[PDB]
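Note sheet for the following structure.
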Amino acid sequence: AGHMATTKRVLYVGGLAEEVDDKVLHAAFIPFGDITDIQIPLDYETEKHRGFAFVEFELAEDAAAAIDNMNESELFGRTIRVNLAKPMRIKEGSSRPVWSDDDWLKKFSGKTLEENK
């Protein structure tokens, strides 16, 4: 990409509350640049998200700014994390995060094994 070994157009968010829906994330990440999409997972044990989500921008340099301006910041009354995860529809990386981004991004982009192989 024009700034890194992978596209900055997509990024990760975590440490959120259970009510931090995709609409609140838009209002929480739009001032750094225009957004294109937002995504939130759901767990089978409660049908709620696990306090983390993804965001997508229409500008790669503005996505890098939103990572630096919201890392270790506050949202919903608690601390949150923000960093460049592996982009969707893709299966490689070389400067990827330290959390379980391998099995998580492969789960949403590769679909889960509960009805597929």
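First residue shown is number 1, and so on along the chain.
Just so you know, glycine gets a Cβ as well, placed from its N, Cα and C.
Per Swiss-Prot, the feature domain 'RRM' maps to 9-87. Helix, strand and coil counts under DSSP for the domain 'RRM' (9-87) come to 22 helix, 23 strand, 34 coil.
Listed in Swiss-Prot is the mutagenesis experiment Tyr12 to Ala (Swiss-Prot position 9), annotated as follows: Decreased affinity for RNA.
Per Swiss-Prot, mutagenesis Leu42 to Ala (Swiss-Prot position 39) is noted as: Decreased affinity for KMT2A. Contacts of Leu42 (mutagenesis position) defined by a Cβ separation under 8 A and a same-chain sequence distance of 6+ are given as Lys48, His49, in order along the sequence.
Record note (Swiss-Prot) on the mutagenesis of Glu45 to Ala (Swiss-Prot position 42): Slightly decreased affinity for KMT2A. All protein chains considered, the CB of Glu45 (mutagenesis position) has 6 other CB atoms within 10 Å.
Recorded in Swiss-Prot as a mutagenesis result, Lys48 to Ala (Swiss-Prot position 45) carries the remark: No effect on interaction with KMT2A. Residue density at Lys48 (mutagenesis position): 12 other Cβ atoms are found within 10 A of its Cβ, drawing on all protein chains shown.
Residue density at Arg50 (mutagenesis position): 15 other Cβ atoms are found within 10 A of its Cβ, drawing on all protein chains shown. In Swiss-Prot, a published mutagenesis experiment is listed as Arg50 to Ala (Swiss-Prot position 47), annotated No effect on interaction with KMT2A.
Listed in Swiss-Prot is the mutagenesis experiment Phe52 to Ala (Swiss-Prot position 49), annotated as follows: Strongly decreased affinity for KMT2A. Decreased affinity for RNA. For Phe52 (mutagenesis position), the same-chain residues 6+ apart in sequence whose C-beta sits under 8 angstroms from its C-beta are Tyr12, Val13, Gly14, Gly15, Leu16, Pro41.
The Cβ neighbour count for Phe54 (mutagenesis position), using a 10 Å radius and every protein chain shown, is 22. Under its mutagenesis entries, Swiss-Prot includes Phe54 to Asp (Swiss-Prot position 51) with the note: Abolishes interaction with KMT2A. Abolishes inhibition of KMT2A activity.
Here Swiss-Prot notes a mutagenesis experiment, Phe54 to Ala (Swiss-Prot position 51), with the remark: Impairs protein folding.
On a Cα basis, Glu45 (mutagenesis position) lies 21 Å away from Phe54 (mutagenesis position). Using a 10 Å Cβ-Cβ cutoff, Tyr12 (mutagenesis position) registers 21 neighbours.
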